[PDB]
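> Have a look at this one.
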Amino acid sequence: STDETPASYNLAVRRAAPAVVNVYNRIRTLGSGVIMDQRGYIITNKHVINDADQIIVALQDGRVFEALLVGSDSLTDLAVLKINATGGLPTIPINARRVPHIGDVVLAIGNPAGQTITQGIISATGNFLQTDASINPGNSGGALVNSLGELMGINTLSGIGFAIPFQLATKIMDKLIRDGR
Amino acid sequence: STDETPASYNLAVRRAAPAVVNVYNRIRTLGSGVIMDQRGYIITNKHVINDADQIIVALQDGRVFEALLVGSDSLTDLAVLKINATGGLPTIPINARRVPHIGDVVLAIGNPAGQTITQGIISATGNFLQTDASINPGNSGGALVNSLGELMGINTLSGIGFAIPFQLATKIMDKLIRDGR
Amino acid sequence: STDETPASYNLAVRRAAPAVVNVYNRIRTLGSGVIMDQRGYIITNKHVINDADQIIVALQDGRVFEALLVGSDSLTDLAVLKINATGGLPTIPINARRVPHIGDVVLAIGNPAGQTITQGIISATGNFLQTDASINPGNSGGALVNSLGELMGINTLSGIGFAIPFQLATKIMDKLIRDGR
């Protein structure tokens, strides 16, 4: 037993969990969020930031920034936030070439802090992406990733949970960065 | 990440999901079902077909047949249906030599349409077979299969779900084909 | 399909399930328990044994002993029991060198009898250890183990379940064996 290695998805956790953050109002805990790029853009659910006097974001490595709302799309309950990149921001691994398949193992990473991670599969490929991984306020707005750590979706609320396919989330983010809502 | 392959049970989905079908009344959605053989026999739960004026079955590939009730067993809540085989029916993979073991990974495949798939293990080998895979109306009457795609059980209703061991389901089906109920 | 082997965690079940036992009052079913050593010591939840006129323990191999309460810690809801070792007691595999990581696959083994086993991962490493494996009265007081079979925690009550890290459980047990509560 000692020589052999336990089955684990910790690899995906190490690669992806650093990029998932807390999101607060100023002090209340709103929900989770995901760092998408070095520029300092962050995706979260619209309902999380719907009534925020001031928005604060907290990484797992201890850093704490203030975020400004870039914009939101009601239809997808998504919202993009912006923060100053110190130089060295942890970003969510993304693979635009990866094709999500039904039955793929997925971890739902959320940060209501500690950090909570649940495991499931893709029930139905994205309409949105379905998974039997628990999706709750604690991980709403966080990332859904495969065993590799590659972003599959953004966890959203409202036995089956829902995430927004990463391809669509990318596109919505871009269009929100350029135009606004 | 791009070079490497995600952990997935999609293999089992491709092998088994084609054989799981919808079941309707004529238009209401009754539940799920499983194609067992080329002859055109289909297992579903008795409660699904309990009050059907007319029974319709819908495959994932787009075909739609009418089904006639062969018979049912109250004790197992099972029911066998019959449809004309076009020539080329997708059937549920079965291995009579395979011995289900506790801890075996299993996918519960149901078709309330899209098609919903959940993942778990065998908690207790069949009394019936137990699994922590979600078993709900959406997948009641559908198939439970291992990572290979081999039929383990027929999902049934009434944290733990229940499926009827494929060995018993086979036997009950045969006896219903010969005698009736 | 027949040549190939199903994905399974049955290995861990065979190695660990023998050591998980039933716990009764004398006849009511109280909960689950875990055999820790050849001496005949057994960990269970304090709430399970809180009001026991007489305590009985039942192994999976058919043997039935009476147990005496060594002591308990309210804070961890743990309780150590003692039974005469026949010679050949099945004990829960323990690895003091093993470091539990987030994302590790874990089976929650409980014995409300049959024996119920559920699967999940470590959401948060132990405060206590979190897992999305179902933790219910049926498996409260039982073992949580990895794919190897190595004890990770003692399942406890009160979408996320809780287990007491095996390192802490070991220490609490020792201190209860020496002093009492």
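In chain B, numbers come from Swiss-Prot; the residues present are 39-64, 76-162, 165-177, 188-219, 231-253, in order.
If you check the header, you will see the structure was determined by X-ray crystallography, 2.7 Å.
Placement of Cβ uses the backbone N, Cα and C atoms for every residue, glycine included.
The active site, charge relay system annotation in Swiss-Prot covers B:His96, B:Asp126, B:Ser201. The mutagenesis experiment B:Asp122 to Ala is recorded by Swiss-Prot, whose note states: Causes substantial reduction of peptidase activity. Binds activator peptides. Quoted from Swiss-Prot, the note attached to the mutagenesis of B:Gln191 to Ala states: Loss of peptidase activity. According to Swiss-Prot, the mutagenesis experiment B:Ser201 to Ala carries the annotation: Does not restore RseA degradation in a degS disruption. Loss of RseA degradation.
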> Just name the recorded positions among B:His96, B:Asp122, B:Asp126, B:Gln191, B:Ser201 whose Cβ comes within less than 8 Å of a chain C Cβ; none is a fine answer.
B:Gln191
> How many Å separate the Cα of B:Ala162 from the Cα of B:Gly165, given that the 2 residues between them are not modelled?
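Taking the Cα of each end residue, the distance is 4 Å.
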> What is the separation, in Å, between the Cα atoms of B:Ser201 (mutagenesis position) and B:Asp122 (mutagenesis position)?
16
> With Cβ-Cβ distance below 8 Å and at least 6 positions apart along the chain, what are the contacts of B:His96 (active site, charge relay system)? List them in sequence order.
B:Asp126, B:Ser201, B:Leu218
> Please report the distance from the Cα of B:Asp122 (mutagenesis position) to the Cα of B:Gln191 (mutagenesis position), rounded to the nearest angstrom.
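Each residue's Cα considered, B:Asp122 (mutagenesis position) and B:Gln191 (mutagenesis position) end up 20 Å apart.
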> Round to the nearest Å and tell me the distance between the Cα atoms flanking the 11-residue gap, namely B:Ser219 and B:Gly231.
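Cα to Cα across the gap: 12 Å.
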> Give me the Cα-Cα distance between B:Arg64 and B:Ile76 in Å, rounded to a whole number; there are 11 residues missing between them in the deposited model.
5
> Give the number of CB atoms, excluding that of B:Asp122 (mutagenesis position) itself, located within 10 Å of its CB.
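Summing over all protein chains shown, B:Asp122 (mutagenesis position) has 17 other Cβ atoms within 10 Å.
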> Measure the gap spanned by 10 unmodelled residues: take the Cα of B:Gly177 and the Cα of B:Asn188 and state their separation in Å as a whole number.
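On either side of the break, the Cα atoms lie 5 Å apart.
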> What are the sequence-distant neighbours of B:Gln191 (mutagenesis position), meaning same chain, six or more residues apart, C-beta distance under 8 angstroms?
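Long-range Cβ contacts: B:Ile173, B:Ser174, B:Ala175, B:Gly177, B:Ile232, B:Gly233, B:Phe234.
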